[PDB]
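Have a look at the structure below before the remarks.
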Amino acid sequence: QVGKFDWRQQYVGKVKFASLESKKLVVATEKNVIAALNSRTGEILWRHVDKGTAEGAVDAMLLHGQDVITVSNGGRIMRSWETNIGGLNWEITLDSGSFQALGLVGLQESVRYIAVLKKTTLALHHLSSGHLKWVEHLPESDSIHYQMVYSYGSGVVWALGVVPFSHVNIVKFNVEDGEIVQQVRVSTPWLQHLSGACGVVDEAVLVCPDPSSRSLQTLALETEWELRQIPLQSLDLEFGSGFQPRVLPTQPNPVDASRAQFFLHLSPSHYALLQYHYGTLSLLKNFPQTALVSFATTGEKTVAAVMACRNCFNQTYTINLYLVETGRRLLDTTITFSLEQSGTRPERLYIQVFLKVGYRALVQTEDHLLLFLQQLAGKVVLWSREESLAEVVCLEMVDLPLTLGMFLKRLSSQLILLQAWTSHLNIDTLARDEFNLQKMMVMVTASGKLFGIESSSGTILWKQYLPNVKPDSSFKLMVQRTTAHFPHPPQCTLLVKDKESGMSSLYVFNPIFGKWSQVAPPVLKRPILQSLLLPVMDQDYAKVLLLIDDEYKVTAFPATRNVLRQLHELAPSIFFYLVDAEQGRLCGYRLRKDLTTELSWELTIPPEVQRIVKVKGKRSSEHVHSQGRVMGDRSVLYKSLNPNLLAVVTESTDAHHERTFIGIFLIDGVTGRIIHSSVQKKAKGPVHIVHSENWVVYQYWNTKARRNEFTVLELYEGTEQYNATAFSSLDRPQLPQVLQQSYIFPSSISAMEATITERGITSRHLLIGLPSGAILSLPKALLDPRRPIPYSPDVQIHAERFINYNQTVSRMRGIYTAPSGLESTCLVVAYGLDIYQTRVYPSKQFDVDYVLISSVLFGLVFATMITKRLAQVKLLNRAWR
Amino acid sequence: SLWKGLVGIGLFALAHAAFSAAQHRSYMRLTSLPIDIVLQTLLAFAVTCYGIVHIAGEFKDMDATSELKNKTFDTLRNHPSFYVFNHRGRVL
Amino acid sequence: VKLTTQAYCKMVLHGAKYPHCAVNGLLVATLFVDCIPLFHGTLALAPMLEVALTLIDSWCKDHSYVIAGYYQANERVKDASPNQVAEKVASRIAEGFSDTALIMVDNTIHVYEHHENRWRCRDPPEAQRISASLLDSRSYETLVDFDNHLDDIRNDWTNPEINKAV
Amino acid sequence: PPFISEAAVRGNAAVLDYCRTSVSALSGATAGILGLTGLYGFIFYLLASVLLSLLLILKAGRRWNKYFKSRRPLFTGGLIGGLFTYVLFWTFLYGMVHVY
Amino acid sequence: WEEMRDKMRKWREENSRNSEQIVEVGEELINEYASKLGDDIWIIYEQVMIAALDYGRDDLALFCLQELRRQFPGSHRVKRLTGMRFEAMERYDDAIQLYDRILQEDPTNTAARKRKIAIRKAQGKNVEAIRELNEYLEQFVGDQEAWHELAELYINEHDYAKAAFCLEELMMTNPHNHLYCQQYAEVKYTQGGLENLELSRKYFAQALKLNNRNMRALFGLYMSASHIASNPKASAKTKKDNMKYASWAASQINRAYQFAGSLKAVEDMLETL
Amino acid sequence: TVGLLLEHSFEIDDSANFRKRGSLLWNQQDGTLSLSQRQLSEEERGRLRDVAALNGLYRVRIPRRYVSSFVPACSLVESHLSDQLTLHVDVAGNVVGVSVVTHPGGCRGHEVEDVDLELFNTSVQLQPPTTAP
Amino acid sequence: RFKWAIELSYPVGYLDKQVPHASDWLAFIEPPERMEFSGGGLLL
Amino acid sequence: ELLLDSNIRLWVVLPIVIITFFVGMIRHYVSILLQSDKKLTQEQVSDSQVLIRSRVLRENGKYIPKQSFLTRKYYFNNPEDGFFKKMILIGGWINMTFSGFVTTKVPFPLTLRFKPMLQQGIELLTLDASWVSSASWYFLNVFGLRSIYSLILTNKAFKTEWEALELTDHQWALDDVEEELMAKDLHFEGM
Ligand SMILES: *[C@@H]1O[C@H](CO)[C@@H](O)[C@H](O)[C@H]1NC(C)=O
Ligand SMILES: *[C@@H]1O[C@H](CO)[C@@H](O)[C@H](O)[C@H]1NC(C)=O
Ligand SMILES: *[C@@H]1O[C@H](CO)[C@@H](O)[C@H](O)[C@H]1NC(C)=O
């Protein structure tokens, strides 16, 4: 098992910055991560994840040939990694800034010193150590938007600034002084920025285009007065309608000046390749059908990679090289590839170059993918990496599909089996297996990418992309049918919100092959609020999956006659409960013969001293075996199940440790009566809760002893069995009795869940996720509240039951546990930016030296038949004495 | 050895019935009990009971004097461990 | 003293059928013409001997034949002498005939005679070889005698088949 | 009768025990195959015991009282030691077939 | 085929020495069916020998004894078979020594001392046989095969007073066989005496009761009845009831011979008294 | 102390025509709750029993100083009017919600000619939240 | 007419001297059916 | 209802049966190979034989005459002349090898107090006892085959006997058999 069925994949996310150039590259992604991927196959060397939230946000990557350089926490920090083993070499912190830009400079030929621009001052540090060298200030520093920087290596360092629509100001500094050399100030109130518009082509240059007049404002920045001008009208180079165009210069060595030639970006699909002489432009080439382009440079040569649509159409994009100084296309080095999906656009490109020429490409396509392309004619993708899985939302696990005359039939069958025995001695080729453990996984993702995996050596078998999906939305996953009504296939469903319009969408498909089914859903006109499954199957096996409007009306997807009849029959045995966290109000509605809802209960909370956090309900896919807990003295003690129960948890708005508290509420979804309303004082901590068949558990933080704790609840009615066959919640006056206790836990916590295995026989465990990535299994029966075994003195930590011994997980945003067919194993899954899968053995696998068996068998048999003939003989020779 | 063969035959028929029931159960689980298997097992049971009755043994009377109805004096006189050979058989 | 073929024949046949134990027989004729093998065994017991005496006496009085001799044959090959039993037997037989003959086969023929004296001796052919040939023809297995009659009535103490055989 | 052999007694008891225990095992199996619970299989054991008693009666013929002074053991016989065998063979074949 | 092994175990089951059929039917099995018998052979080598010896042959004897030595070299039972053939060829002191060895080294070996008695019985000395036998019995009181031969010996010595003791002891350990009873009657009638004769008639009838088919004791009953009914020492009641007994026995014997299908001779005997 | 209304509503169409059945009086200082009602005249009783024929509902409602709840008729009418009301609140003192349940059980069926149901044999009791260790 | 009335004439112990409850059924209980259904949650 | 593997059936059920059967057979044969002789001498043999003689005489001294009975009784009771006048390891191993399974089922319902013995290894404490362990299979087959094997295979006593012979009668029991036979008829038609 440790090497048979448990696997770990780990990801880093969607790139922001990166840098190529022996057999390693570097990235830096949205999720505050650094990595050193292998340039021959997808694999990692050193993740150095620091912090999920903003305070570890990267702002500029920059390497040095063997040393990386980094900036985190909104301009504060500056580290220096190694690029080989992630071994940090130095680290410092800086003063508050907006971090307008970053650079890298030298004295005359060197790379000793580096620059920074925080919009308030300017710095110069050493590199090997990190000890600062000098700092100084900007002239005015509050009104001229000091957005950029430039060196040409030797001597000095410039610094620009411009407000949207008044004028530009220019500066120049010299090392070892920090003094402001002459600062020019010229008027150009038509530009609105200079960050993504302009750039220095060769060794003192500013250049920016004015679509008005379709002209270029230019400046030999060393010595010139009033930004001499060149119109882009001599040539047929019209701009775009509302496109902000810009420049793309190059500087493969920061100490030697930038190359004259440069790209220019006119319109979404219009690029040009200009070259700058002393005062005159020399144009080489223009491309009207380009999506993306990049520069790159070898020791001395310099190239330009370009992408093109061939005939957009089957996404068959071509890639080519052109030489920068000249324009020449190179006969060889023409790649043609194509994607798998229908709407999927690259939006990114990086280049690696040899000196044989040849090259390799890196492509970060829209739907969170990474391709590494090589020039050869065989397998053209050298590796493909799927980064969308770095943020999973919800998932599910589905089962795989299935494959006297009586006496004569028996004879025939037996003969067939005899013949068989004697003779003996991918998506389309598999089916479920006995005591099933395959349990195909279906996961959904926030970038809009549906997957499918085997759960054993996880292999992506199918994929799907659904567009127009925001970063912050809300999903819910519902499984309708599994392998019945043979002319009918399986099908699952998916409900999506948009978070801005309240709109909703219903996408239905088949989990096995990945195709949208033949039928269409009803078009969701109004914002939908909630959903339930209603496990009553129509003529077609489909569960109805009712939905609730914002007009408090109903809609069912399989709105057929039979289903509506069933509803017109059994409407009043169905109830919805809704919640509003802003003001803290809950409501409960019902059905009618026709499809309307008439308010049934309501309940509020003061939102200034209590704030709902989360809501829990029992899983409908559970079975409970024992209705009682037999005491030590031949005494039964029945337990209250109340399927329709639900738990609510709250905490205050005052965050002082003096009077901060957590609130608990237990409620019945149908009526609206409280079974229990509890309060735990001197606690603030974020909560983590579980709600089983009849027990409840939550974790919290004690600010008077500054340490973590649990609290556990159990519910028993008594010694009698009120109406032991029907359990209508409209008829129970007898509110049960509560037992609870508060143990302690010595550490922090992350997501928690409980095991499960159908028929609920075996012991039930709790899976805990620590911050270090350790998972931990805990037996429920240890937490029993019928303990005098005192009030626990540091209930133990045991590092001998950790599932993930060294297969750690990073963040652990959640956990999933699903049932087997074997009743002693549960299938586990952990997301959290690096996936995990395994099995558990709560009862030691009690339902499953081999040769030694037959060895002792035949040894005994022969010893028997050898001892017989000895007994006979000895008896006979007794007779004769 | 007729009866023993009969017994073996019936018993083997019963075991075949068991095998058929096992395969039938596997097939039905993949998707209560037929007639033929039942008649077969009962056939084997009864035809084994009859034979094992006939073959176990034969009853013996418990009145001893019935055994010695025909026990002539001459057989009961000659005591072997006092045999002695000086007689006319020598002269044969 | 003249002994008939069948007399000596049945005599030695009986002597050979039950050799391990002594035997006796009763002769009826002095020209002996018939013998009776009656007993085989202990012979020191009166009642069966007495009913045999009475029955044979009555049957030969029906046929008006007399009892003409006794014979005894021991199992000890070297013993050829009379004990009390043969003495009394021949005493009563002589009382009835006063010319009776006592016989003891050497087995390796010692006919006696009593005239006021303890059964002294008397003056001592083809029939010998006749009987020998019969014996070597293995026919003594179908000879019935009084004891067999008392066991199975279905036998016959006249032994007619062996008589006609010769 | 007055004078008893006291050996043929043991022979007859032994053959009875043989037949009884064996048919008990056989019934346990033939029941464990087509598994049936509680009342039905007790009915089965008892009906089979009765069949055995009847067959032995047939075998004797007029009860041949020289063999048996009383018809009691024909019916009762050794009936407890057959129960254990019966349940054991229920177990065996129910297990093998009607479970897995 | 199996007939012959069972008919050669029959003659071992009822001590029926008929030793011409034994050899004739055995020699075949012992020569050319050794395999078939399957280790039921080491007794056919001892039944055949101890009877083929009495036939006189003396060539198969050693053919058996040597194999017996082969499989069972060290023993004390085959020592007996070596000490028997010795006394067959008139070697008695060698036999006594051969016995004395095992006896001196392993008492509770009755067979040996039994054969020692057999030697004396052979020679002729009966008094000494009796003494030795009783001295043995003292140690091992109860051996029916002894008692019966002891009574037969007391008979052969013409003493009909102490034998009845031995038979009484013998009919106390298995009183469901007619033979012992009718022989006790036969020896106590021949003993003479009124008390003896009434005891005799009683045990006669008690014997006949069991089998209801013995003829000897029936004739004995008749003869004893006639004897009392012509004995001038008994009450008239005895005489008349014994006459009735004799008449009823006569009628029953008439029934017997009727069932059979001479008659006249036996009827004349019957009406004699 | 304060007062608080208590509207009680029941019809055939499970609709809302909410009317009064009296008030509650709450003393905050020590903490005590009491009721003051009016009785049910004929038409109210007929309405209640016919609603009961269809297994309709009895609804109770009070304001936040709103909040509601419901309980069937079948479990009440045959109970000779033994209801139990609770008023759940927060730590500092704020109405949170209501809870109404009838004693005992429901739907055995025995009607009493509706002349026991003129005293509202009710019980009322409230609770702050049970603290824990 | 008695023709043949014949008269002929340490054995240890021989001398001629004419001397004179709930839980049981608990295990069998069937889980009761539920009647009401209640679904929803936290208002998407 | 627990869907189970067949490898369980074969390699768990059958070895138990086979092993207990054959080891019981082997124990029988070795016990036959162990019994030595305890013959000591002729003295106690003689004493035992004469004791059995006395017991017999006591019980069936009603088929012989009066006087002989009396001679023997007096001799045995004559003053001063009477001869009375002077599993563990195998179980451990097998349980050690099959430590925790669920083998099979019994078709009739058991109460819960039967549970701790049938399973004896398993910490489930929720199953109806009708589901059995492996070791219990061993302990049960022990009994089944202990019932099938039968198919396939001093001066004190002296004085007790003397005293028990004191209180004894003759009870000839031989005084009417004559008429009993003579009563009705004789019976023989089977020759
Ligand atoms: C779409 O892409 C596939 C790549 O496998 C190619 O075979 C196919 O021809 C493309 N479609 C068209 C219309 O060419
Ligand atoms: C439970 O509810 C059913 C519903 O029909 C009812 O028949 C039964 O009587 C109830 N149980 C009790 C104990 O009243
Ligand atoms: C009032 O409440 C009590 C509470 O115990 C209950 O027993 C009784 O039935 C109710 N009704 C009347 C009229 O007392």
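Numbering, chain E: per Swiss-Prot, residues 12-272, 281-292 in sequence.
For this deposited structure, the header notes the method as electron microscopy, 3.6 Å.
Positions of Cβ are set from backbone N, Cα and C atoms, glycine also.
In Swiss-Prot, a published mutagenesis experiment is listed as E:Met95 to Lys, annotated No effect on transmembrane domain binding of tail-anchored proteins; when associated with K-61 and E-122. Annotation note: E:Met95 (mutagenesis position) sits in a helical segment as assigned by DSSP. Applying an 8 A CB threshold to same-chain residues 6+ apart, the list for E:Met95 (mutagenesis position) reads E:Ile61, E:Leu64, E:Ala106, E:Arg126.
Under the heading of mutagenesis, Swiss-Prot lists E:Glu156 to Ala and annotates it as follows: Loss of interaction with EMC5. DSSP assigns E:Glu156 (mutagenesis position) to a helical segment in the three-state reduction.
Sequence-distant neighbours of E:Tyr171 (mutagenesis position): residues of the same chain at least 6 apart with a C-beta under 8 Å from its C-beta are E:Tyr165, E:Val198, E:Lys199, E:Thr201, E:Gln202. In Swiss-Prot, a published mutagenesis experiment is listed as E:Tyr171 to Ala, annotated Decreased interaction with EMC5 and EMC8.
Here Swiss-Prot describes E:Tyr200 to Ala as a published mutagenesis experiment; the accompanying note says: Decreased interaction with EMC5 and EMC8. For E:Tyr200 (mutagenesis position), the count of additional Cβ atoms within 10 Å of its Cβ stands at 25 [all protein chains shown].
Mutagenesis annotation in Swiss-Prot: E:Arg227 to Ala, described as Loss of interaction with EMC5 and EMC8; the structure shown retains the original residue. According to DSSP, E:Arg227 (mutagenesis position) is assigned to a helical segment. Long-range Cβ proximity for E:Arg227 (mutagenesis position), meaning a same-chain Cβ under 8 A and a gap of 6 or more residues, is found for E:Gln193, E:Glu197.
In Swiss-Prot, a published mutagenesis experiment is listed as E:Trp259 to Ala, annotated Decreased interaction with EMC3. For E:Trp259 (mutagenesis position), the Cβ neighbour count at a 10 Å cut-off comes to 18, with all displayed protein chains included.
Cα-Cα distance from E:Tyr200 (mutagenesis position) to E:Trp259 (mutagenesis position): 21 Å (rounded to the nearest whole number). Gap in the deposited chain: 8 residues are missing between E:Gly272 and E:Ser281, whose Cα atoms are separated by 12 Å. Separating the Cα atoms of E:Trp259 (mutagenesis position) and E:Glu156 (mutagenesis position) is a whole-number distance of 37 Å.
In this entry, E:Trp259 stand out among the mutagenesis positions E:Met95, E:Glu156, E:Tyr171, E:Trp259 as having a C-beta under 8 A from a C-beta of chain H. A 10 Å cutoff on Cβ-Cβ distances gives E:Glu156 (mutagenesis position) a total of 13 other Cβ atoms nearby, all chains included. Proximity to chain G (CB-CB distance below 8 Å) holds for E:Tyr171 among the mutagenesis positions E:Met95, E:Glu156, E:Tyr171. By a Cβ separation below 8 angstroms, chain B lies close to these of the mutagenesis positions E:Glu156, E:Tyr171, E:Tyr200, E:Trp259: E:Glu156. Filtering the mutagenesis positions E:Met95, E:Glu156, E:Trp259 for a Cβ under 8 angstroms from any Cβ of chain C leaves an empty list.
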